[PDB]
Amino acid sequence: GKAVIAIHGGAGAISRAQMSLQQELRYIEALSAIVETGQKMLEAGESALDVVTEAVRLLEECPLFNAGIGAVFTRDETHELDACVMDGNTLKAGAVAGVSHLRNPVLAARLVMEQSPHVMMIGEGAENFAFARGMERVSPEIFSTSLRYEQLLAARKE
Amino acid sequence: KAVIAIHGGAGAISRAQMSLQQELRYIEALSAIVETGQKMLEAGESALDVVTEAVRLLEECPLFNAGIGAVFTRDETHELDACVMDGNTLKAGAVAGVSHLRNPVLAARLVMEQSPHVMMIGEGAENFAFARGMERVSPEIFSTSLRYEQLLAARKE
Amino acid sequence: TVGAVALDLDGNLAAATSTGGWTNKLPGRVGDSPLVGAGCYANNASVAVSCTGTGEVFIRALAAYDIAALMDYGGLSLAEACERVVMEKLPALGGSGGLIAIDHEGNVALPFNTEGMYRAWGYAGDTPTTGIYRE
Amino acid sequence: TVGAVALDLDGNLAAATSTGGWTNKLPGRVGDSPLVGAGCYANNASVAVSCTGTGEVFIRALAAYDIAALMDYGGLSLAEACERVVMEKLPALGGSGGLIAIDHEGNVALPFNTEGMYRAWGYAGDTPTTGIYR
Ligand SMILES: [Ca+2]
Ligand SMILES: [Ca+2]
Ligand SMILES: [Cl-]
Ligand SMILES: [Cl-]
Ligand SMILES: [Cl-]
Ligand SMILES: [Cl-]
Ligand code: NA
Ligand code: NA
């Protein structure tokens, strides 16, 4: 049927009582901008694969959402990022897990799909593969936000 | 009707490239391990204990590409992976990319039984297993001449 | 966890998922997000799915593939498959979360069993819909 | 790759898979073996499965869960599900290999599309069978 996109930024315990309207409008504005980018790409005849890759890259870039920039912290105050992409036309897929030095995990997952025979790469091996395909190494601190660091300190106190 | 099946890998196994003595060693190993499982099932042991022990024995057996006798990576290392699943609870445990655990299937079962999680990878999986009392091994314990010669042949082709 | 699903003008489906995991996570823990058929699946014959939730239950129940299999083999509608997985099967295993799905006919679903799910959707050329809370 | 599936006297199913991967593997590559529903699956309502083969195609086709789903939702027999996955679907995706499966009724299948698969099976209280070639 008609071309269409859906996105998510995570499911969980989200309550009006705990939230403010200022916070809510920031999330609504971010979701609206990203879904509209995808709608316009679909309208222009861009592939479903390019559309979901771009939407997830933008959700990664946006510090409001727990992916890429704005990732939560592990017990060890590190970031460990994971991603997957799948093409329903070829049934090809690419995935990375346990990556700390790649800005956009979904782009690393797409590199595994398109520039290797493989489906899933982890850790150092995934990063070395990505660097060989021309992706740049980043400092793991680029993902770190005060909001997520305060959530770690509170989880430890709890 | 209680029953076990095991495998030691599918691939290009050809009579032309095998010796009879090699075939006999595989048949003896497969027969010994499937019989161990049959006797456990007969005694009323759980399916989970039976598949864990059969895989532990296939790991220990250097003829099979799991545990002792693992193939070598490009880098002359071993990276081992395993999974176990309990059909009664639908609980599962898995490890990927481990090099310092003797029996990956026991590390997978450790994730299932001694954590809330399903899957652990790499050094984090190893550190979790060590914290739970599993022994750290030297990475060369899995290494065999047969598998090293297969890596050299792959490099020639 | 974040994700996207799409159906393009050529009738192709795709899915993608990305995450940082959980605050205070055990280093080396892997959830459903990078696992094909757990947190991400697409097949032109059925559906594109991206999941978000507690992780372990979406792996044990192969949530993303289970939507596809219920539709393809079971003959369930996207709505029926989403109800079965998210509102019945995942809670039965102690799972919470949700997913987004688009089928090969352009039906869209954003089921969740949680208090909220940050989400949006839109048909090409139309105004989008956003959500945080339940409707 | 190695594996085991079993049905016990209490009617419980279980599966396990373990591997060293592939000779000359790119470090950090993950195949089907440690992935629930790809290389290993068990559910008392359907089947226990352990897979072995070329890796990527078993992930893309969720081979172990697909056996369960074809039986549970499709109404296929264990034999029909094994034929569909191993002899039709995996080769169509460029894959080769096999699997072992036991259903909740105690049917056992060891399908493979390769020259060989090191394998054995046996019922509690009966003689075992081994195999290498077709
Ligand atoms: Ca026991
Ligand atoms: Ca007999
Ligand atoms: Cl760095
Ligand atoms: Cl001889
Ligand atoms: Cl509201
Ligand atoms: Cl034979
Ligand atoms: Na982000
Ligand atoms: Na071995």
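The numbering of chain C matches Swiss-Prot: 179-313, in order.
Structure method, as recorded: X-ray crystallography, 1.5 Å.
Placed from the backbone N, Cα and C atoms, the Cβ positions cover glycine too.
Using a 10 Å Cβ-Cβ cutoff, C:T179 (mutagenesis position) registers 32 neighbours. C:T179 to A appears in Swiss-Prot as a mutagenesis experiment; the accompanying note says: Catalytically inactive.
Swiss-Prot lists C:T179 with the feature active site, nucleophile.
Under the three-state DSSP scheme, C:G233 (substrate binding site) falls in the coil class. For C:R207, C:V208, C:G209, C:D210, C:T230, C:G231, C:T232, C:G233, the entry in Swiss-Prot reads substrate binding site.
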Can you tell me how far the Cα of C:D210 (substrate binding site) sits from the Cα of C:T179 (mutagenesis position), in Å?
10
If the substrate binders are C:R207, C:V208, C:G209, C:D210, C:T230, C:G231, C:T232, C:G233 per the record, what's the largest distance between their Cα atoms, in Å?
16
What residues, ordered by sequence, lie under 8 A Cβ-to-Cβ from C:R207 (substrate binding site) and sit at least six positions away in the same chain?
C:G199, C:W200, C:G233
Identify which of the binding-site residues C:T230, C:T232 has its Cβ surrounded by the largest number of other Cβ atoms within 10 Å, counting every protein chain shown.
C:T230
Within reach of chain B, those recorded positions of C:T179, C:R207, C:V208, C:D210, C:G231, C:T232, CB-CB under 8 Å:
C:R207, C:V208
Which residues of the same chain, at least 6 positions away in sequence, have a Cβ lying under 8 Å from the Cβ of C:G209 (substrate binding site)?
C:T179, C:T197, C:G199, C:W200, C:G217, C:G233, C:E234, C:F236, C:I237
What number of additional C-beta atoms lies within 10 angstroms of the C-beta atom of C:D210 (substrate binding site)?
35
